[PDB]
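J.: Just dropping this structure here.
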Amino acid sequence: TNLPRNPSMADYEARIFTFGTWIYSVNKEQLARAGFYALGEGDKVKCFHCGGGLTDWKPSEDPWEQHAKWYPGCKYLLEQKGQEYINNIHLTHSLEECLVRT
Amino acid sequence: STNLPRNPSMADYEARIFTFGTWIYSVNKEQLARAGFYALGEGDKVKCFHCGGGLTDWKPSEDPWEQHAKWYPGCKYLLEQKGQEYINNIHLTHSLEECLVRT
Ligand SMILES: CC[C@H](N)C(=O)N[C@@H]1C(=O)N2[C@@H](CC[C@@H]1CN)CC[C@H]2C(=O)NC(c1ccccc1)c1ccccc1
Ligand SMILES: CC[C@H](N)C(=O)N[C@@H]1C(=O)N2[C@@H](CC[C@@H]1CN)CC[C@H]2C(=O)NC(c1ccccc1)c1ccccc1
Ligand SMILES: [Zn+2]
Ligand SMILES: [Zn+2]
């Protein structure tokens, strides 16, 4: 089965704890709901389930959207957001990609 | 902003299949009824009980739910039966196709 890559971070509780001193403009509660926990090295976060890691968050970027764009394969992402959400993010990026540059 | 069924008489699925008795066309009658449609009599004309959107000339491969969302995305029945994402996907898909098919 598609097993949780970090079982010790499966609980939301364990995840927000890592964001104790969060100086970055991306909301820590959003990140943790989206499966992420902080590493303690800048804004580096990682998904507890797929292990996908992300840094250098721009102030406006969305945790669930980023999760779906970079790591669409995540099972935690699938059972939380569903197929249509995931495919939606990718379609949108392709459309944008294609409209800009004509 | 009231958004109530345009033909409240056709709200029950059972009322809608009943209209398909002599259905002789490519597209599945249960799939049509399920999507909110009922037959009018004339040809392969169907209308959604809720939005009043009407459709004819069904190709054999075409999906009731998809066509409903493509043509009449505003329907409340469609929304609460399939959800925002579904509806917005059909549209995004069509925009991407058209866009790509150019160069
Ligand atoms: C919210 C996403 C942001 N807009 C973005 O695009 N970030 C990128 C990113 O996070 N990564 C891509 C490249 C950098 C990008 C920004 N400069 C590759 C994957 C990720 C990244 O840097 N991930 C790692 C990593 C660091 C060094 C070597 C290999 C992988 C990472 C590891 C652990 C925890 C977090 C991130
Ligand atoms: C799954 C639909 C099929 N692939 C399609 O594209 N059908 C179109 C369609 O149903 N309509 C579009 C144009 C014809 C197309 C068929 N060549 C316009 C809207 C719809 C249509 O014919 N709607 C009406 C209608 C309005 C004015 C005059 C004649 C028909 C309609 C009325 C009653 C019952 C069904 C449809
Ligand atoms: Zn993940
Ligand atoms: Zn409708």
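Numbers in chain B track Swiss-Prot; the residues on display, in order, are 253-355.
Note: Cβ is positioned from N, Cα and C throughout, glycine not excepted.
Sharing the record's features from Swiss-Prot:
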type: BINDING; residues: B:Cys300, B:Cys303, B:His320, B:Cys327; note: Zn(2+) binding site
type: MUTAGEN; residues: B:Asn259 to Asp; note: Reduced interaction with HTRA2; when associated with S-314
type: MUTAGEN; residues: B:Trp310 to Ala; note: No effect on interaction with SEPTIN4 isoform ARTS
type: MUTAGEN; residues: B:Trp310 to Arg; note: Reduced interaction with HTRA2; when associated with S-314
type: MUTAGEN; residues: B:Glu314 to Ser; note: Decreased interaction with DIABLO/SMAC and with HTRA2. Decreases interaction with HTRA2; when associated with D-259 or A-310. No effect on interaction with SEPTIN4 isoform ARTS
type: MUTAGEN; residues: B:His343 to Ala; note: No effect on interaction with SEPTIN4 isoform ARTS
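Give me the local environment of each listed feature.
T.: In sequence order, B:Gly288, B:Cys300, B:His302, B:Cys303, B:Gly305, B:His320 constitute the residues six or more apart from B:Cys327 (Zn(2+) binding site) in its chain with CB-CB distances below 8 Å.
Classification of B:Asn259 (mutagenesis position) by DSSP places it in coil, neither helical nor stranded. Counting every protein chain shown, the number of other Cβ atoms lying within 10 Å of the Cβ of B:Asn259 (mutagenesis position) is 16.
Taken residue by residue with DSSP, B:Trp310 (mutagenesis position) is part of neither helix nor strand, so it is coil. Counting every protein chain shown, 18 other Cβ atoms lie within 10 Å of the Cβ of B:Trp310 (mutagenesis position).
According to DSSP, B:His343 (mutagenesis position) is assigned to a helical segment.
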J.: Any idea what the Cα distance is from B:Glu314 (mutagenesis position) over to B:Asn259 (mutagenesis position), rounded to a whole Å?
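T.: Between the alpha carbons of B:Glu314 (mutagenesis position) and B:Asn259 (mutagenesis position) there are 24 Å.
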J.: Can you tell me whether DSSP puts B:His320 (Zn(2+) binding site) in helix, strand or coil?
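T.: Looking at the DSSP assignment, B:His320 (Zn(2+) binding site) belongs to a helix.
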J.: From B:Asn259, B:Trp310, B:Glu314, B:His320, B:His343, which recorded positions have a C-beta atom under 6 Å away from some atom of ligand 2?
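T.: Checking each Cβ against ligand 2, the ones under 6 Å are B:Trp310, B:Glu314.
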J.: In angstrom units, rounded to an integer, how far apart are the Cα atoms of B:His343 (mutagenesis position) and B:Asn259 (mutagenesis position)?
T.: 26
